[PDB]
Amino acid sequence: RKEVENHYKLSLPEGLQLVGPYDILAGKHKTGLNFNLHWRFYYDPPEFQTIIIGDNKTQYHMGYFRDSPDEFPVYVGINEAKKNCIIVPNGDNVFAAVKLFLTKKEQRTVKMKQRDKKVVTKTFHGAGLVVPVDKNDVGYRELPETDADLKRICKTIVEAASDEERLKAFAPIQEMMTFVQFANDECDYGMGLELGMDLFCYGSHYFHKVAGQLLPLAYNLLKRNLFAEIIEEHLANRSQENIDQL
Amino acid sequence: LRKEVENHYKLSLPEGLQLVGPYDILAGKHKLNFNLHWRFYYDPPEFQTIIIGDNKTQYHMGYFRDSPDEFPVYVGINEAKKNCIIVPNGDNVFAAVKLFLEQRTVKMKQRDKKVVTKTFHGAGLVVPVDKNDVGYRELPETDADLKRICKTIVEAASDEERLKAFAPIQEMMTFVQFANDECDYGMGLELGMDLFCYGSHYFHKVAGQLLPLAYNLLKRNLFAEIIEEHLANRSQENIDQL
Amino acid sequence: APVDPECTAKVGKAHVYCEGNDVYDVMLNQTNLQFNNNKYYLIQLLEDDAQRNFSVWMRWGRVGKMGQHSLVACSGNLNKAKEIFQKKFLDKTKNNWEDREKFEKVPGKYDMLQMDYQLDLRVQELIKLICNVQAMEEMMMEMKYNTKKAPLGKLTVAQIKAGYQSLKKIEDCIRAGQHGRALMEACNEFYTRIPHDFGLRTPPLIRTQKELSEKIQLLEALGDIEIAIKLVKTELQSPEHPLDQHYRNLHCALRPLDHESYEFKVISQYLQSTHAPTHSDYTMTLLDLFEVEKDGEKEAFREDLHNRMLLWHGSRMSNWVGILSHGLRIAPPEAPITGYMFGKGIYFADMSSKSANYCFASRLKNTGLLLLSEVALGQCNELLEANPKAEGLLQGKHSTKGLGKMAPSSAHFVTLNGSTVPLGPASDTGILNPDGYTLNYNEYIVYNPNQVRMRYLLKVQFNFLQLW
Amino acid sequence: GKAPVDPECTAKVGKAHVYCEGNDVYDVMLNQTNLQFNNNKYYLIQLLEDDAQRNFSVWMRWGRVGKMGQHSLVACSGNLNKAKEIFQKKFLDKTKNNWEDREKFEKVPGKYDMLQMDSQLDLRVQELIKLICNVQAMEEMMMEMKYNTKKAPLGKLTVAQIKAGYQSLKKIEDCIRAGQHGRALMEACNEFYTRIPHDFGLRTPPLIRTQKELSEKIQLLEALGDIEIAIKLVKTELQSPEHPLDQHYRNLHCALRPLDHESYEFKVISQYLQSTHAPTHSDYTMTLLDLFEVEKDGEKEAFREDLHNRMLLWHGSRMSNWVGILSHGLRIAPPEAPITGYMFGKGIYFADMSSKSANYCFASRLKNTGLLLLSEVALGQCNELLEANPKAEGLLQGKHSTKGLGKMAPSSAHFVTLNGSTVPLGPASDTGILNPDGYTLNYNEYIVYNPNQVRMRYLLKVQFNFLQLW
DNA sequence: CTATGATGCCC
DNA sequence: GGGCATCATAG
DNA sequence: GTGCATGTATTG
DNA sequence: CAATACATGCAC
């Protein structure tokens, strides 16, 4: 086990194809190889570590989801990367995940119910953000914009017919970034976590640097540097073909 | 000795206050218009007052017959100084005096099952009709707007405005004539009863043109005589012994 | 094309927009007795006369009660106005506006409706009495704001026919004795087609024949209003006396008769002898008697039939001009047969005062008209009790008589031009009824119009008496 | 303020005027809300008489606050008495009050509430005033806080309404200080939302439950007050101005001097600029385009020069609001405004890292020009603060300023001097403050209470330079 | 929202 | 007796 | 299969 | 009623 988890730099708990760490378990890893990119799809956030690929038409996939690089997976998540950005839970163990797929062709446990009790906002992926919370709640503040209007902002930015129109539509995002840095000044990092995650989720390249200005920094602020590494190299390589042996 | 009482009255009787009316003959104090005997200003011929109380409100109780040929269907109470409303107050003189000190029987509830309209006094009309319900038709106007018509006619400042304001009543009389042509007499019964209830002298002749005739049509000539003499003598002094 | 007064800022400054057949004006009505809805919605496109600006006027409320309105002006964007108009129309109907002709109402939506938006002094006196257009409008306002039966305005003949169709369905329904759900939908259909105001109360179920019959009389008044306002249309071409063209529209010779003639005397005596005793709140005076000459009836009249009698007919002051233009009309086939107690046809009495009640004379208006017509009863059918199915009961017979208790007896009868005049006084005829009531007075109903020949019109002062 | 006609009466906005008579102007706006049973409604009424024709009318408009609604035009053909009666009747119908005493208004429960409404110069100084005193940009900012950020749904409000807002927020602060979630809290929020207009769409108006949400309300309400004073300041002037921004500068009345790059001051402040750009604000750098000398009258004697611990501290603020500040200086939290919303208590707030306070400038990629202020503040004995505490004012006991102790800050060994002030030159370094009870602030901050303990001295023209975008 | 009313409670 | 203010309902 | 409008509920 | 917005089956 130990060399596998040294290779992925993460702790792993004890017609489909098993991938990710299973590649090493299959010995398929024996061919410069950055396992921080190993099986990371176009829409896989650093919290989500993909372990199974399925239908390539919809890019349906299953993965370990760790909220922080020093913690265990909090669930197995699923997403159809060619279809949408929604991450749907897929059980608390590999047994639960495979039976969910098998029945589909516990998903949310009591500890996961505690995580949902810790879910402060769903942030376009529906899984929620977790921030450590003191008695004065510093660490998070809510965004001044709702989810639908944020989706509207991303919509009007991406459909602008020119770069000047795009940057002009970027102005509420710029002010939202200003308030995010305000929150950073008062240590309310979960706000920038929400904004940067949404910019990641939209998938247009126009948000890569600004989220890359915020979300690694925030993960730097969150002391989650492995995720910062993942997001930098991922923004450099968020691909539609994601096998590390290519 | 009831026979001479009822011969004086021409009606059949069933088997701090002063008793008046037919008990007066029982009292023999008659030693004279008995069709009008103790008939208050708002007492219809259907209502024969038999007990007087407080003269301040002109509270009084009386036997109430729907027709001169039957026994009374109930005993009513009315305050002639207060309103035109006749209030049911028992099934006999004893029940009524106990109430002032059963109000509705199963028979009265059957009369209420035959009650066709309230006619401003609230006691209800019962009219015989055939199998095709001929004998009754509704007025084209509701009671409250009639009350408004009566108020506007009585408050008119001149003869011309009264004659102009009388027009809905005139045409209501025309439709009453139509109903009489088609044997729906109860319409004219209701119209005459409501104008009697209003009490203004401006209708005393014209109701006297329709409502007795209707009773003539209803073969209730005795009540027609009573209302003729009453409209001729509806005074605030009405004791024939004075 | 009249402009709705409710748009006060533009009633003098704008006119309703139309395009050929399709006129951009509409009134919609909805009612649902289950959910106690009674609502209207009129929309009108108004374009200003001076400047090019189109507008939609919308007004909604209880039918009868003038209501909430909206004015959307567009400064000449006719396309915007048409889109908005049709959008609102579909919103309220789910029907396209442009094919307004091929309309089909759908449940849970509004229904459409259709709107209209040298002679002697005595005969001149008669025509001015009956052709008084001011008085006709007075009657119209009296049957729109005094008697709130057709509140919003007028209707067309075909809409009235649709009313008859719904009346037929209601008649069939009640003929099946079921007061259930289909009855509620049919009544809702009725009250949508025919504008009512019930105020707060739930619109009542039409439960007996009586409500049917009053609606029938209402509708007859409506049809009379339609034909009357169409006929009292004044004419140009230098007439110098518009009532003469109104007289042309009558096309019926009406001649004044002297009081001293035998026939005038016997008709006045006839008026007096047949004065019903239970109509004694008024008397009747023969002021004058008019000779009636209606074109085409002479060749049409059924002289062949026996049992010819002279019979009375009274009717309101206003419709005479139509009657003198058209004669009396028989019940329309569409209209339910069962509303007329002895079936359809033309109604005449042998009682002067009973028929005379139908003239609507007044205390202030003491003048009335009575028509006498010669009606050949032929083999008349004797009827004791109301039965609308009398038309099947003829089988070779030609007219029906409803048998009253009091009536003149044939011994006192006189003659006019070889016609039998059933002169009075009324007396008992010795007919009685062993099952139900007995009719007060006889009546005569004919089915063939050709069995009627109008002879004279009676100018009658209905003289009322003391009032208090 | 001035009374315009609401444009919604398009057929009469140009041919008619709102009627006035002295004190009593027949115009009124009512708001009502009831989150318990979901009422959220407005009602404006304006009596309009035509300029040309003698005819009076009442205009009424209704809907959800924020969402423009149905209106009514009731004309009277010049029968003003009936129309005024109608006005008063509708007013009592909605308020249970007589209209004429609108000044002495007392709202009644289960009814609507009222509300109350409203060329010789250097080119660089011209650019600065045009940056701060342009009436167009202030108009655009107000429009942004109504239809871009739906913060002021009905429109503006009065200074006294702002004060009532502060008062109601104080009551809310008292309420939330007792933490009970029953009826009175809901009615107090109703009181707030009636006095302070919001737009919530379909959902029930949420309970304002944390101090952070209160603080957002605080930023909003102060921003509104700032709008009022900003629009009041830019009022035009007659008597031959020829360039209205110069009368705007007269309204500022503050000596402002341009500085050359070759001065010692410019070099050391540029050094300070570069040294104190926080690295976690790496979406941009900061360039010194200009530095302007600040001389606000009267502060010199009023400045607490007697107090030691004198340092030069930043204060950043939006492109627009400086026009108030340059006329009036910085102000502490309003007395009416609750103290508990401000994480280190009320007073005036200053930073020692240029980029943190510089975040409050709201610069943009298209609009790359921003201002930073430096102020000399004699802190005296500082109270050292580990964690946010609005009760900072009580802990002084004779003291004059508080320092909130951040993890990162420049070190006193690296400090320089300017004009007898100790200049805490950067870069930021570890401060070794830790908290075994709660968290530790990222960066130090300084809080002062007496406004006279601050002397604004230079204004920094700062080109906020952002970078690549994808 | 208008708007209009049943109704009822009060000087 | 007259008038306006909860409830209600329809538009 | 995708705009797209419709039908239903709430508030005003 | 107007007018909104939101779950939903239907034509290019």
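Just so it is clear, chain C uses Swiss-Prot numbers, and the residues here are 92-208, 233-583, in order.
Going by what the header records, the deposited coordinates were determined by electron microscopy, 6.3 Å.
Heads up, the Cβ atoms here are built off N, Cα and C, so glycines get one too.
If you check Swiss-Prot, you get these features:
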- C:104-201: domain 'WGR' (DOMAIN)
- C:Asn127 to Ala: Decreased poly [ADP-ribose] polymerase activity. Impaired formation of a complex with damaged DNA (MUTAGEN)
- C:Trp151 to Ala: Decreased poly [ADP-ribose] polymerase activity. Impaired formation of a complex with damaged DNA (MUTAGEN)
- C:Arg153 to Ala: Abolished formation of a complex with core nucleosome and HPF1, leading to abolished ability to catalyze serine ADP-ribosylation of histones. Abolished DNA-induced ADP-ribosyltransferase activity. Abolished trapping at DNA damage sites upon binding to PARP inhibitors (PARPi) (MUTAGEN)
- C:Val154 to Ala: Abolished formation of a complex with core nucleosome and HPF1, leading to abolished ability to catalyze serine ADP-ribosylation of histones (MUTAGEN)
- C:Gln159 to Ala: Decreased poly [ADP-ribose] polymerase activity (MUTAGEN)
- C:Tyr201 to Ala: Reduced DNA-induced ADP-ribosyltransferase activity (MUTAGEN)
- C:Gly338 to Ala: Does not affect DNA-induced ADP-ribosyltransferase activity (MUTAGEN)
- C:356-583: domain 'PARP catalytic' (DOMAIN)
- C:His428, C:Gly429, C:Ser430, C:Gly437, C:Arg444, C:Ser470: NAD(+) binding site (BINDING)
- C:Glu558 to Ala: Abolished poly [ADP-ribose] polymerase activity without affecting localization to DNA damage sites (MUTAGEN)
- C:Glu558: active site, for poly [ADP-ribose] polymerase activity (ACT_SITE)
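Structure with Swiss-Prot features highlighted.
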residue	record	Cβ neighbours (10 Å)
C:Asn127	mutagenesis position	12
C:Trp151	mutagenesis position	16
C:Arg153	mutagenesis position	17
C:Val154	mutagenesis position	23
C:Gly338	mutagenesis position	20
C:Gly429	NAD(+) binding site	24
C:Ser430	NAD(+) binding site	20
C:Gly437	NAD(+) binding site	24
C:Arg444	NAD(+) binding site	15
C:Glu558	mutagenesis position	24
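Annotation: residues between C:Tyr208 and C:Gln233 (24 in total) lack coordinates; Cα distance 35 Å. With C:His428, C:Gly429, C:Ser430, C:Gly437, C:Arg444, C:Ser470 listed as the residues that bind NAD(+), the site has a largest C-alpha separation of 19 Å.
Recorded residues C:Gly437 (NAD(+) binding site) and C:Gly338 (mutagenesis position) have their alpha carbons 11 Å apart, per Cα-Cα distance. Under DSSP, C:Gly437 (NAD(+) binding site) is assigned to a helix (H, G or I) in the three-state scheme.
Taking the Cβ of C:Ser470 (NAD(+) binding site) as centre and 10 Å as the limit, one finds 25 other Cβ atoms among all the protein chains shown. Taking H, G and I as helix, E and B as strand and the rest as coil, DSSP gives the domain 'WGR' (C:104-201) the counts 16 helix, 41 strand, 41 coil. Put simply, C:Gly338 is the one of the mutagenesis positions C:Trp151, C:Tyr201, C:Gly338 whose Cα lies nearest to the Cα of C:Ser430 (NAD(+) binding site). A Cα-Cα distance of 12 Å separates C:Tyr201 (mutagenesis position) from C:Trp151 (mutagenesis position). Separating the Cα atoms of C:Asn127 (mutagenesis position) and C:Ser470 (NAD(+) binding site) is a whole-number distance of 41 Å. Mapped onto three states, the DSSP output places C:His428 (NAD(+) binding site) in strand. Taking Cα separation as the measure, C:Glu558 (mutagenesis position) is nearest to C:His428 of the binding-site residues C:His428, C:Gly429, C:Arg444. Between the CA atoms of C:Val154 (mutagenesis position) and C:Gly429 (NAD(+) binding site) there is a gap of 34 Å. A helical conformation is recorded for C:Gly338 (mutagenesis position) in the three-state DSSP classification. Long-range Cβ contacts of C:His428 (NAD(+) binding site) within its own chain (separation 6+, distance under 8 Å): C:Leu443, C:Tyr462, C:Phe463, C:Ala464, C:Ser470, C:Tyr473, C:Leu485, C:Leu486, C:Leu487, C:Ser488.
Annotation note: C:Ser470 (NAD(+) binding site) sits in a helical segment as assigned by DSSP. Neighbour density at the Cβ, taken as the number of other Cβ atoms within 10 Å, is lowest among the mutagenesis positions C:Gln159, C:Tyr201 for C:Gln159. For the recorded site, C:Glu558 (mutagenesis position), the DSSP three-state label reads strand. Recorded residues C:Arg153 (mutagenesis position) and C:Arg444 (NAD(+) binding site) have their alpha carbons 35 Å apart, per Cα-Cα distance. When the alpha carbons of C:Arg444 (NAD(+) binding site) and C:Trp151 (mutagenesis position) are compared, the span between them is 38 angstrom.
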